[PDB]
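S.K.: What follows is a single structure, and I will ask about it in a moment.
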Amino acid sequence: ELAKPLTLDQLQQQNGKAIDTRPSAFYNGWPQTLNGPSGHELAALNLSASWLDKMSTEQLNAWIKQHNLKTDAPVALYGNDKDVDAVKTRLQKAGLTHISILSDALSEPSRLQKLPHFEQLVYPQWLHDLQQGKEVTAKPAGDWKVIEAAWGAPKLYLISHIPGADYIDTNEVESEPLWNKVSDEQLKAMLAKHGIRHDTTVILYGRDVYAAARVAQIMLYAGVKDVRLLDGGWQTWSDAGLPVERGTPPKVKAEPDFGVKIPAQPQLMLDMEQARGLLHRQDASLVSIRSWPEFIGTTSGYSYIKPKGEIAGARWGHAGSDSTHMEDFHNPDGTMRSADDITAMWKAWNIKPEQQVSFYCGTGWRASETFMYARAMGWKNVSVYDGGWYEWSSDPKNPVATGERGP
């Protein structure tokens, strides 16, 4: 059973921590109802009851230690009753000894904290409701498109996809020889074919978030003003049990006139020499979003990239276990991890919002995901260095760092 309830001020006086047991969408800032409260209590941690069946004892234990919860320091939970009880039970089994309810949680909307642009990382019920013609928070200001992105021709999309979702093949936005973005003229044709003007809202999802992210960032470069991602991609829609549609992509009405000159935001993409110029500075960071084996030089990550090693002077931004995973940015349900947590992860390696920051990996997909998360987090000067390791290392004169090493 729960300890004595605590108000936030009592919690602060007793040096405790608040834990928001709601899904991350609500933690991030999505209101649970129209004009409803937006965000989480100050310095709150997010442990969503919905993640518990995907977190082992080890995983929860690591999470407790990584957030500096002391066994006997008060923790005050909030959210719905059932989610609060589920969290309480696991935390008790993990050995926390002072678990209470935060009795005034969410009662003062003006004191809550949120992702500066949480509305860029959407969630399934929002998108269903949008589709159904309901009023939603942060509604698209005008026309909108929902689009699944994956490599190659539609595969899983044919079996199942989000109702009314188009499909983009990532090969429409990037190509040989270097898996850099196709030309400004080719993006113009791709935008037109997918019914996208600069003032069209685009919501992108993939089986893998980074596929969506990559399309997304390249559309932001071109000039689509309002581009967003389904947070956690397809598996969140699947998990929610919402309706699906099947079969080939339906006809989309083309938009032959984009309505501004492409690229409207060239600064969001950096070339080799721009990337080079960030290195060895405190006011900028060129950031490797590659697995640690990539980063130290054990492997290149890619069957088609012979060289091994890292851009010398690049700072490690974390990423995932191999070249096609992104665990270091995901919660157990595949959604973006807490901004406070990403922020501390990057700060430990001297990566900070006040710097000019550019992310890269082997060819750009993982860097695109981190780009979109930093955008949602309010980071004002971020980009992707497209060519990345494949480009960097294709010239033997570029400097390469190797081996285990710290900040």
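Here chain A follows Swiss-Prot, giving residues 25-431 in order.
Each Cβ is built from the backbone N, Cα and C atoms, and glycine gets one as well.
Reproduced below are the annotations present in Swiss-Prot:
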type	residues	note
ACT_SITE	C385	active site, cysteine persulfide intermediate
DOMAIN	36-138	domain 'Rhodanese 1'
DOMAIN	164-270	domain 'Rhodanese 2'
DOMAIN	304-425	domain 'Rhodanese 3'
MUTAGEN	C385 to A	Loss of activity
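How buried are the listed features, and what sits near them?
M.R.: DSSP classifies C385 (mutagenesis position) as coil under the three-state reduction. The Cβ neighbour count for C385 (mutagenesis position), using a 10 Å radius and every protein chain shown, is 29.
Counting residues of the domain 'Rhodanese 1' (36-138) by DSSP class, helix then strand then coil, yields 39 helix, 16 strand, 48 coil.
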S.K.: Give the residue counts of the domain 'Rhodanese 3' (304-425) per reduced DSSP state, in the order helix, strand, coil.
M.R.: 34 helix, 22 strand, 66 coil
